[PDB]
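Participant: I have a structure here, written as structure tokens, and I will follow up with some questions on it.
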Amino acid sequence: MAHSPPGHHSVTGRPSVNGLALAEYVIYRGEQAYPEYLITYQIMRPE
Amino acid sequence: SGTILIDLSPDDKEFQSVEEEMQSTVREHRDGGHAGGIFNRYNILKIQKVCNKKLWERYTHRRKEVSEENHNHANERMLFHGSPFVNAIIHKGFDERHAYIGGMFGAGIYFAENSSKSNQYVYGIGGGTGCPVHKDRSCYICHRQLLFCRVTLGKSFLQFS
Ligand SMILES: CC(C)(C)c1ccc(-c2nc3c(N(O)O)cccc3c(=O)[nH]2)cc1
Ligand SMILES: [Zn+2]
């Protein structure tokens, strides 16, 4: 596991080329995330 | 391990706010569906809360450390995480093994605001070989599982793409 940038606690990936895309985030300490909800689902075929 | 899964009824308001965040954050991806499949919406089969005192007190403790290092602001978000190891994550918690060493932003645990993005990793990197039964990365039959996690970001380094 790598380290966070000096003086930071995570990394935010900002979508640039893609307009509709939302952010992605990276942490380097497993303790900075708690799994709250477990979702069971299926992807649905478009009409 | 201390983990218990409590089912939520679709009439519960928590269930509905979580399903909404799951559905409203779908988007088309530049691979055309190669990794996560072709779909505009999900069919939610079940939503369960994860309860584990050791893992929660482990999170709230680090959250306090981050908050005190960032003008009492933990910068907490609710983000999606897709992985083949969801079963190990809900029982043992996040750790190095659940990191994407080849990730664009370093060897760490990756989260998304787009549920559809996390869906690309449910079966492994780039969808892997698809579902274990049909080897179909766009399987409309097999059941999938995502995690809607409470994440502490603190001061986050901004990496533009
Ligand atoms: C190597 C291993 C453990 C099999 C593994 C597990 C999970 C992921 C993963 N990556 C994501 C991502 N990246 O990385 O771009 C962006 C947005 C969301 C996600 C996500 O929810 N999960 C990647 C690798
Ligand atoms: Zn299948």
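Sequence positions for chain B are given in Swiss-Prot numbering; the residues included correspond to 951-1111, in order.
Here the Cβ of each residue, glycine as well, is placed from N, Cα and C on the backbone.
Quick paste from Swiss-Prot:
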| type | residues | note |
| --- | --- | --- |
| BINDING | B:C1081, B:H1084, B:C1089, B:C1092 | Zn(2+) binding site |
| MUTAGEN | B:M1054 to V | Loss of activity |
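A description of the local structural setting of each listed feature is requested, covering burial, neighbours and distances.
Facilitator: Residues within less than 8 Å, Cβ to Cβ, of B:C1089 (Zn(2+) binding site) and separated from it by at least 6 positions along the same chain comprise B:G987, B:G1080, B:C1081, B:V1083.
B:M1054 (mutagenesis position) carries neither a helix nor a strand DSSP state and counts as coil. Counting only residues at least six positions away in the same chain, no Cβ atom sits under 8 Å from the Cβ of B:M1054 (mutagenesis position).
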Participant: Taking CB atoms only, which of the recorded positions B:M1054, B:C1081, B:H1084 fall under 8 A from chain A?
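Facilitator: Out of B:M1054, B:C1081, B:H1084, B:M1054 lie under 8 Å of chain A.
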Participant: Cβ within 8 angstroms of the Cβ centroid of B:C1081, B:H1084, B:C1089, B:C1092: which residues besides those meet this for the Zn(2+) site?
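Facilitator: Other same-chain residues near the Zn(2+) site: B:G1080, B:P1082, B:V1083, B:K1085, B:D1086, B:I1091.
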Participant: Which residues in the same chain, at least 6 apart in sequence, have a Cβ under 8 Å from the Cβ of B:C1092 (Zn(2+) binding site)?
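Facilitator: B:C1081, B:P1082, B:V1083, B:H1084, B:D1086 - these are the non-local Cβ neighbours of B:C1092 (Zn(2+) binding site), listed in sequence order.
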Participant: Which recorded positions among B:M1054, B:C1081, B:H1084, B:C1089, B:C1092 have CB under 6 Å of ligand 2?
Facilitator: B:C1081, B:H1084, B:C1089, B:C1092
